[PDB]
Each structure stands twice: as structure tokens, then as C-alpha cells.
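First up is the structure itself, then whatever we jot down about it.
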2 protein chains.
Amino acid sequence: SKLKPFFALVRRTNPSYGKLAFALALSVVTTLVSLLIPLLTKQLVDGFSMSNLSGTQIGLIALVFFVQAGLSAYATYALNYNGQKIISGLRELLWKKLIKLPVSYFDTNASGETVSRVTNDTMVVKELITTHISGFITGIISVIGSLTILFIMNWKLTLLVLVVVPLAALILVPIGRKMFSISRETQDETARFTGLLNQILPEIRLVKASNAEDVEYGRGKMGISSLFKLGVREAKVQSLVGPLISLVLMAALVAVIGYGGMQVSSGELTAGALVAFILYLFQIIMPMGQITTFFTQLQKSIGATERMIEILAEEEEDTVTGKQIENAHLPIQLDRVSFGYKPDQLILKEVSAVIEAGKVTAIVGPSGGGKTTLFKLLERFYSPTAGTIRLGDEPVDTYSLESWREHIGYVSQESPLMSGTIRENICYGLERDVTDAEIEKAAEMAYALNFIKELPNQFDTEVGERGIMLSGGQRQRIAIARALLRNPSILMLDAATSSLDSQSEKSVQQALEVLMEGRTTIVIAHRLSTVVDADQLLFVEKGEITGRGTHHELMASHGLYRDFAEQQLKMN
Amino acid sequence: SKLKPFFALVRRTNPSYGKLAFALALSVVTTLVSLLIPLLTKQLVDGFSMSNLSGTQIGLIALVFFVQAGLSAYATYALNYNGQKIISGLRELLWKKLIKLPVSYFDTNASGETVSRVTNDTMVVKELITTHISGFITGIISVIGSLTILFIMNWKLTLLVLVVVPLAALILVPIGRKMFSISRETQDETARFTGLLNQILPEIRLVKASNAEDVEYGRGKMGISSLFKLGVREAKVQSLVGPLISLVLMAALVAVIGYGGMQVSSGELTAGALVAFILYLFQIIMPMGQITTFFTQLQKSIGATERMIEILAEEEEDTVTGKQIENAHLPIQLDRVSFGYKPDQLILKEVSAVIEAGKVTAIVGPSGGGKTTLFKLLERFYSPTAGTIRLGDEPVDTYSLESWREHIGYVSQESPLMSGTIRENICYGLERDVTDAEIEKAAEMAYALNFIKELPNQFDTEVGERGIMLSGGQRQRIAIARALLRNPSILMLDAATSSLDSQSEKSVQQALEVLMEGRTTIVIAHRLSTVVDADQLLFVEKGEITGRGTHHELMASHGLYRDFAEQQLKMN
Ligand SMILES: CCNc1cc2oc3c/c(=[NH+]\CC)c(C)cc-3c(-c3ccccc3C(=O)OCC)c2cc1C
Ligand SMILES: CCNc1cc2oc3c/c(=[NH+]\CC)c(C)cc-3c(-c3ccccc3C(=O)OCC)c2cc1C
């Protein structure tokens, strides 16, 4: 069950799989030749001892084996590179699916966290696929072969005591656990004392007023004395362990080395044998813990793998957006409409409205954000849970999500910017038309970007790594230029009367209206200052609509009932 | 030399000198004995080796020296215990004066920092005194003696190559540095890629509106391909270093072991000499990093010492207060009051006020540099600098703060239940009389204390762990009970009345005012339903009282500009 989804998504980066069949095999010989490296080492060492100034043939074969082992270690670069290619392909597919995935996923699952999950969970899978698989294979092969060559290397002479040495060292483990437990006790008491002081200290005011200094100091003294009387036991245990570990670690070593010297070395063990023995020890003890590291990394990477496959299993926007082409220029009306994050838990309910072409329209409702979902519905972002959008025969579903979107267009208010790419930032949402110079006509039709025409002279200047350093007016001018360059004129603007103290807004108001005059557009606002200009208003409630009429009757009934009271709170 | 300032606070508690001398003498004994241990190990090993029936005397001497070394390592407990004692003394003195410090220390130096210093700067001094001093001494002694006995035990032959091997590690080290640098490059590129696409993604709204996600995928592709093309260089350089470092290590080990083999095979170096050699090798290689850790920990801890000695300065607050006793039931005046943290940094300008002996008095005005600081200045938390508090011939400025606080009571809006049982919470300010079963006798009339006065346990209630077992609004009743038990005289209450909706405030106010029927009180009462019972008011304009008079006509005169509308707004 573990490896099935893992391979199911790894196979997506298919074409390099055969390469693995090389590298893994190139790994295996790397291990197997490794298994024989100490042996030749022996044949080299005793080669000097038995035959001083040894012959050329054994030297040549030793050299060719060494270069073979080194070149195989280099060829492990092939494994690492294949892993890197797999990771890059996986992450590229992940990014593609994430970008073209429904925005519906984003607002509910902490996109500022999935952003880091991509990189972290890809790095863990990288670590699984690059060195941990080879690590486990080489570890099992190394331990088995090393133990076998050890058996061959002595008639059950020093391996038995060698293996018994950890059996004797088992005595060390309970004392280490006792150390860990009492150290945790010290940490807990330190935390308790720190918490006691942190709690009792800001009350210095009260305790001083009460003139109860002595009781305060007594509580502190009790705490500190408790800490001291626990640290004393810490010291006792440490003093007892010190010799009890150092002596055993020295005794095991002296026992093994003395038994090797006196007995075995007298009759059987050559120096070239002992060097290969040490090499085998250093080659067996080193990779052994790597199997446990492999197991835990494999578990974690399997979890990351489930996360990734969950991410990829969510694609729907592609076939949805590739639909009938349109030409827009039709008034927009909503019949009974409902919406919610869940099919039966609804944020919007039983709402309907009408918006004639050319007439500017605005939306006002509760400050909690109820109007937001309706706005997103008007610009056809979330598919309506229930209801229909009035058009000619209401075909709103069959239209492409690029086409209708690009004819209707979009602009925003609440500080979207990009850093040091001003002209390309203008060209950001453009259809593929480079428009090298003619965009100047847009730059002058902005009616406010003219004031900032010095920046087009630099044409690229950077204001900050995150872009926000350019003031809100600059971004508003850039946005209105974008809107001009997108379509002749169709617009919706967000959060018009929710910030900027109405001042800079008005400074760019002069820029926008004279360009959007006599054109269908929708505006989101919380205050009446700009919406009462010439605009048809829609009064919204908690997931409900009641306001109908253009300005005056809607005011005199609902504003007199609701909107006047709330807008009087925003006078200051 | 900084050691004299360090010992100046170290010697502030001084029972440790004799135990220090004993412990360090035992420590140097441990060092010398451990230095001579490997010779005894050699003698024991050789006696087991050269003779099959090693005499009981040699083994007995080995055992007795082993027991001596173990017992001396045990005696290092004396050093550790002495260190714990000196730490406890240091921390106890630090607390004893810290709790005595003026409030002006705490309102400027924060609460959490101080306690963090108390724990961490003490722990580092413990690490300095307990282990690291002995560590450095034993390290230098061990390295010198081990090198000497390496010179003498074996000829220069083995030692020269043994030391040249680290000189051969000059081949290893720069490539490790190259690894570290390129790995840091990989980390930086990962951070850059994460930051770029983290900036990109939340604009999903705008880009999907612009349906230009193709450019987005292009940017993602460029970034991801850059990361891949740097990771490939990472992998290449890693695969180059691997075999090189492995080969150098194998060569060093094979060279040293082979040379030893010819030595044994040829003659000076005996097996016991070899085990002594190995033991010395480990014994010298352990503390070489320990001395560096000593140096860095000492460098860190000197700053701790400076912080500690900085703490041990300002004991004046509760030392200057042992002056004079008084009855203190007289009306009070304030003259020429213009105060602040520093003469340059003024928080108040020249003001004067009068408060009577039997009626209610409150202070009202803006928060910023207003009511609050004058309230603290009246409660003697901040010492007088240029103004006078008149209780006669300015006697309060010369009277004891103990007496003044004995004749005063303090209750607060925050009302935090201090740690401990409700018994000590109620009798906190009056430890001088035990009041076993008469604490409650004067608390019944409290119209809101009765809500908890039926408590069956009636004493077992405590803070728990954060003070939530009884409500903060209930802690108001506990505090008023404390006040009625303690103070038969003048009282102050702190209350940001434009907070907590005041719904329960009257529910407790109805009690506190009634039980203070004839006691002078000063309160923060800027809200409407609290100035009503305030009688005389003190109106702050900006760090200044611009009017002194009775409740109603005073707000009538002061609301000609601001008070009326502001207070009608506050009640919302
Ligand atoms: C037998 C060969 N193996 C060892 C021999 C050792 O001898 C040591 C002698 C010393 N001089 C005598 C005072 C001191 C100061 C520390 C020693 C340490 C040591 C150093 C730092 C931290 C812990 C220890 C440690 O584990 O020591 C055990 C008490 C040590 C460690 C090992 C592995
Ligand atoms: C083919 C299986 N995979 C490996 C096999 C390895 O074999 C090694 C043998 C050695 N001697 C025998 C001649 C030495 C000295 C280092 C070795 C390293 C090694 C090299 C540099 C840094 C750390 C290590 C390392 O693994 O040490 C971890 C403690 C090593 C590393 C890997 C991945």
C-alpha cells in the first residue's frame, strides 16, 4: 500500500526510468567492488611485508581496481542527476497544476502554507530518491558481506569478542537513559521556576503596594532551594555515571586489542590482516544506522507523497474554460442565486438583481464581507451553486472563461504590484500584442499616469523588492492604464471606499471616471461618498438582497432604514 | 583585567573558597593520575602478556590505582556541588534585590527580558564555574602529558607520522569548505525560488482575471530550471569530493597501521605499548575541542557577568523608605508638579491640585500623558523630582513608604488573582496578624462578593495555573475584600472605565463605594456612569489639570469643547 501511490506519481516523470536501471546497477558494483577493496588492501599491505619492493603486476592490478572504484563513485553522479531530473519534472508538473488549479482551493487551504509545502515535500522526496535508496542497498550489502568476510578472516577468533563487545556495552544504555530522565527533570524544574517568576513578576506593583516584600522573597527562596536540591541529585548521578562509562569503554578496548595482540597475533593475525579488519569495522559500523534513517525518511516521504497526489488530483479548470467565444456588450441580470462553500451551507441566498448596459452600478452591504461573494459571482468566478444568470437565452455557462473574462476585463484596488518591471507590469495581462510604442496613447489616456511619465523614461526603475514602495496612487494609475489597454471599456473595481481616507482615491477618481464614462461597470464600496455620484446602488444584507431602484427610492426607503445610520458612523 | 570584576560578584557570596581549593586540588590530582594511568595499563597488559601467570601484586596495584581514579572522578562531585552552591547563592542575591527594585526599572526594561536573563545568564555562569574551568585545566595538562609520554613511550618514529596525518588533513579541509559554500548557494537559491513564487501566488486573483497564466508558467519554468541547473553542479561537486575524502582517509589509516605492523613485526612496539598508544590518542583528541569550547563559552559568559553586575546596582527604593511613621489621615495637595522619566523627557507640565479628607475624588482626561501618570505619581511609584506633595510641611515626601502604603489601599481593573490559596490572597497585605477565622467578618456587605461567599471549601481555591478558577470580575470582589480587611483609610482604584462594557462594573461598584462610605478614594473614572459618584473631578487636558470642581458643573464647563461628544461616543 505504501509504494503504490508513490510509484503512481513517480511514473509521471517516465522517460528517465531506464536510466535508473543503469545507475542502481552502477551502484551495486560500487558496493561489490567496495566489498573487495579491503581484500586487495591486504594483498597490498602484506605485499610489502612478504615481498619488499613488490612486483609491478600486483601494483598495476591494485591501481586499476582503485581507479575502477573511484570512477564508480563518480558514476554515482548519474544516480544523483537522474534524481534531480525526476524532482524537477515533478515540481514543474506540480507548479503547472497549482497555477491552473481552481482559485477555490486557494482561499480555503492557507495558500501561504501550501507554498512552503511544495518545496519541503519535494525536498524530502528528493532525499528519498537520491541517496537513501542507494544508502539502504549499500548498507545491507555492506553489513552482510563484511560479516561474511570477517567470518572468513578468522576461525571464529576475534569476531566473536568483537560482537560481544556491544553485548557488554548494553550495560551503558540504562545509565544513559537514567541520565536523560534526570536531565529532563532538570529542564522541567527550570521551566517551572521560569514560569513562576514570569507569572509573579508583573505583579510587582501589587506586592509593593501591599508591602508584602518578605513573603515574595520567601516564595522565591522556596523555588530556588527546590531547584538547588534537584541540581544536587543531577550532580550525584553525573558523578556516578562518569567513571561507570569511561571505565567500561576503556576496558572493552583494552580487552579486545590485548586479546588480538597476545593470542591471535602470535599465531595467526598478520598486520595486513588487522588493517583490513579495521577497514571492515569502519565500513560496517558507519552505514548501519542509515537503515533506520531510511525507514523514518521513507515514512515521512510517503506522507509527503500522499500530500502531493492529493494536490494533483484536483484539476478541473482546463476543459471548463475552453468554451464558446463571445463579444459581450449585453446587460447583466441575476435570477434567484445562491452560493456557499458547501452545497447545503450557503453564504448567499435567494438574491436577484438587474444591471443595464452603460449604467454604472455599485454594491453596498454588511462590512463583514457579504457583498464579496456576490461580487465574485457577477464576474463569473465561482460556478453558481444554484440559480441562473439572465442573458439572451441565458447561455452564461457555455461561454469560455477566458473570452467573456477578457471582454469584460478587470481592475483592482487593494495594492497589487510587481517590482521593478513597470512596463512589463503594464503588459502583464495583455493579449499577445507587444505594442512597443503605441501604448503611449494609453499612458496619456490614463490622465494621471502623465504626472508620472518620468518613470516610463527610466522604463524599468525598481522601487523595492516587493514593489509596495510605490504609493497607492502610482499603482492606481498603472491599473487604469492596464484597464484602458485591455478593452475599450468594461470594468469592475473592488474596495473603493474602504481605505485611503477618501483622499488619494479622489485624486485618482478624476482619472478613472472620465475614461469609464458611459460604460458598464461594477464597484464595491462601504461608503456613499463616490457611489452617490451617478450610480445605481444595490443594498446587500447578510447573504440576502433587498435593494432595488437606481438611487433615490432605494435611499429614501432602505438607507433611511439602514444605510443612513451606518454611513453616519463613517463621517469621521 | 575582567577577572577581578567577575570575581567581585562571584565573591559576593563566599562560602565556596575552601571547597573550591579542595575541589581543584582533587581535580589536578585526577589529571596527573589519569596521565599516569596508561603506563599502569601497559604494565598490566604486559604482565598478562609476557607472563601467563601475572603476579597478584601487579594486578593489585592496577586495581588500587583504578579504584583511586574512579574515586577521584567521584570526588569531582565536590566541584560540581560547590558550583551549584555558588550558583544558588548568586541567584538568591539577584532575586533578593531584584524584587526590591523601583518600578521605574520594570516599566522600562520589560518583564520577560529580565527573567530570561535571570535563567540564561545564571546557567552560563554555572557552565563556566562547574565544568569548563576544570575542562580547560585537564585539557592542557592532558595534551602536554600525552605528548610527552608519546615522545617517551614510543620513539619519535610513530609520533611523527601520527602528527603528519593531521597535516595531511590539509588536503581534506578546503574541499569541505567548498562543499559548505556551494551548499549555502543551494540554500540561497531555494530561498529565492520560494520567495519569488510566494510573492507570485496570492495575485492568482489578478492573473486569472487576466487569463495570462501562460506567462506565469513560463516564469515558474525559468525559476525551476535555474534551481535544477544549480543543483546539478551541487551533485557534481559532491560526487567529486566523496571518493577523494574517502581515499585520503583510507590511505592515512592504511599507512599508520602498516607502519605499526612493520614496527611490531620488527621490534620496539609491543602490544601493550600499542594499547597505551591508542589510549593516549583518545585521551588527547577528546579535550582539544574542549579548550575551544571553553574559550567561546568564557567569551559569551563575560557579557553575562556584565549584565549581572549591572543588575546589582539600584537597591535604593526600599532602602530609603525606613524613615518615619504617621497617622496620615489629612487632606492632600499637589504643587508645582511637572514630571517625567528624565528632566529632558517630560511627561507632565506644571500642575497643582487639592484633594479633601472625606469625599470621593477622581481624575479624568485623555489617556496619552494624562490621568495614568499623575495617578502613579500620586501613589509614590515615581519619586518626586521638582514638585511637592503637601500633607502639611511636605511631610509625605519625608515619611516612610511603608507607613504610607499601610495607610493606603490599591485595587485595579485588571484584577489578576495572584498565585496561592484564597486564604493568603485575602490576608496578603496583613501578614502581621494571622487572622485565623475573622477575615470575612467585615466583607459580607459587599453586594457582589456574596456570589462566592457561599464557597464550601472557602480556603482551598487558588490560582490553579493562570488564575481563572475565579473570574477577573470576581477577583474584583476578592480584591475589595482584601482592601476592606487591610485598609481602614484612603484608597485608590484603577479602572479604564471605557472598557469591558462596564456591564458588571456597576454590579461591583454598588459594593465598593458603599463599603468605602467615608474613606478618601481616587479612581480612574472617565466614563459617564463612574463620574456620577466621583464628586470632585480632576480633568486632564494634556498632562495638565485645567479645572477643579464638582462633578456636574465641571463637566458642563469642560464639555463646552470636547467632553460631551467624546463621552457620548464612549458609552457606545
Ligand atoms: C576512555 C576513552 N574515552 C574517553 C575518555 C575521556 O577522558 C576524559 C578525561 C578528562 N579528564 C579527567 C578529569 C575529562 C575532563 C573528560 C574526558 C572525556 C570527556 C570529555 C568531554 C565530555 C565527556 C567526556 C566523558 O565521557 O568522560 C567520562 C567521565 C572522555 C571521553 C571519552 C569518550
Ligand atoms: C557507497 C555507499 N555510500 C557511501 C560510502 C562511503 O564509504 C566510505 C568509506 C570510507 N572508508 C573506506 C575506504 C570513508 C573514509 C568514507 C566513506 C564515505 C563518506 C565520505 C565522505 C563523507 C562521509 C562519508 C560517510 O559515509 O561517513 C559517515 C560517518 C561514504 C559515503 C557514502 C555515501
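Residues 10-581, in that order, are what chain A shows, numbered as in Swiss-Prot.
Quick check of the header: electron microscopy, 4.3 Å.
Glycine too: its Cβ is placed from the backbone N, Cα and C atoms.
Look at Swiss-Prot and you will find A:29-309 tagged as domain 'ABC transmembrane type-1', backed by sequence analysis.
Taking the Cβ of A:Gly379 (ATP binding site) as centre and 10 Å as the limit, one finds 19 other Cβ atoms among all the protein chains shown. Sequence annotations record features per position, and here Swiss-Prot assigns ATP binding site to A:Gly374, A:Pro375, A:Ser376, A:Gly377, A:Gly378, A:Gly379, A:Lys380, A:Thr381.
According to DSSP, A:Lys380 (mutagenesis position) is assigned to a helical segment. Neighbours of A:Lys380 (mutagenesis position), defined as other CB atoms within 10 A of its CB across all chains, total 24. Recorded in Swiss-Prot as a mutagenesis result, A:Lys380 to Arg carries the remark: Retains 2% ATPase activity; unable to transport Hoechst 33342. Traps ADP in a beryllium fluoride-dependent manner, confirming ATPase activity. Probably unable to undergo NBD dimerization.
In Swiss-Prot, a published mutagenesis experiment is listed as A:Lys380 to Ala, annotated Complete loss of ATPase activity.
Residues near A:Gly378 (ATP binding site) in space but far in sequence (CB under 8 A, at least 6 apart, same chain): none are found. The most densely surrounded of the binding-site residues A:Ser376, A:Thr381 is A:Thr381 (count of other Cβ atoms within 10 A of its Cβ). Same-chain neighbours of the ATP site beyond A:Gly374, A:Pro375, A:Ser376, A:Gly377, A:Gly378, A:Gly379, A:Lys380, A:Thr381, judged by a C-beta within 8 angstroms of the site's C-beta center, are, in sequence order, A:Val549, A:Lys551.
Among the listed binding-site residues, namely A:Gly374, A:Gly377, the Cβ with the most fellow Cβ atoms inside 10 Å is that of A:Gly374. Long-range Cβ proximity for A:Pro375 (ATP binding site), meaning a same-chain Cβ under 8 A and a gap of 6 or more residues, is found for A:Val549, A:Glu550, A:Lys551.
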